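Heads up: the structure comes next, in structure tokens.
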Amino acid sequence: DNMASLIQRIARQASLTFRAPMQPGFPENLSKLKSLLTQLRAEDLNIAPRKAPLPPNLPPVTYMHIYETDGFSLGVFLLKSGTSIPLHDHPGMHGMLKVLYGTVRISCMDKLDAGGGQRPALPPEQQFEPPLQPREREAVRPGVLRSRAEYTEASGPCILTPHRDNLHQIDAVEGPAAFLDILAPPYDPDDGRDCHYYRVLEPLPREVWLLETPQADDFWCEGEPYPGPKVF
Ligand SMILES: NNc1nncc2ccccc12
Ligand SMILES: [Fe+2]
């Protein structure tokens, strides 16, 4: 057989996908990465499925760094029971993720964009609970709530591109869950490529209003060591 570990493979293919007979192009490369990810079971990373009140000093979610180049990041997000990763964007990024244990809800949205043929400004009479300050009203943007399914390790991988399902919210459902995440290019808060947060305003794909909000006071994510086979 003589092959590298499945995680070494994924990392190879993510590098090929995001940087003599003709080699793959972007679509075939993205479909193969998707293929490699679907096979990924929790035990291939030596991730024991977790289960089971948390002290205000304990992170609601944790992160295991597997690998990072300028083309992609590769890691695992792990949500303790009841937590959730708030609604955030991925500015100009592709992304793939694969739930390893437990279950999650993902809600996939997008801000309307006149490049896709849709027409984006808020009616001034529009009213929401809670009401909106002046600086807030100037910052709301139209979006679309595309999906809200909940996924388990049986489901396929979840994909995102610069222009679709680029905003999402992950809720740990019925206990703790964890997922492998690929992001390309990786975030860079120093290169003006940050992870921005949003809430949906409250006055079946529907036009919704989104507001950008700071990172929630009680949401943070901490490193924790990675038990699986090492990359390269
Ligand atoms: N990244 N933020 C944070 N970092 N460390 C501890 C924290 C404890 C409570 C709320 C936020 C926290
Ligand atoms: Fe994300």
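Shown for chain A, in order and in Swiss-Prot numbering: 4-22, 41-73, 77-144, 146-228, 241-269.
Header entry for method reads X-ray crystallography, 2.4 Å.
Every residue, even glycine, has its Cβ placed from backbone N, Cα and C.
The note that Swiss-Prot attaches to the published mutagenesis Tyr87 to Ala is: Moderate reduction in enzyme activity. A C-beta separation below 8 Å, combined with a sequence spacing of at least six in one chain, links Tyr87 (mutagenesis position) to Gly99, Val100, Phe101, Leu102, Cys258, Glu259, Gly260, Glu261.
DSSP gives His193 (Fe cation binding site) a strand state. Annotation source Swiss-Prot lists Fe cation binding site at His112, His114, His193.
One mutagenesis experiment named in Swiss-Prot is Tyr222 to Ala or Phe, and its note says Significant reduction in enzyme activity. Every protein chain considered, the tally of other Cβ atoms within 10 Å of the Cβ of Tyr222 (mutagenesis position) stands at 19.
For the mutagenesis experiment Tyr223 to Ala, the note given by Swiss-Prot reads: No significant reduction in enzyme activity. Residues within less than 8 Å, Cβ to Cβ, of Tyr223 (mutagenesis position) and separated from it by at least 6 positions along the same chain comprise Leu111, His112, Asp113, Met133, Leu192, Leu247, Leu248, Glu249, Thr250.
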C-beta crowding around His193 (Fe cation binding site), within 10 angstroms: 23
Endpoint distance, Cα to Cα in Å, for the 12-residue gap that opens after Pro228 and closes at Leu241: 17
Pairwise CA distance, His193 (Fe cation binding site) versus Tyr222 (mutagenesis position), rounded so that it is a whole Å: 10
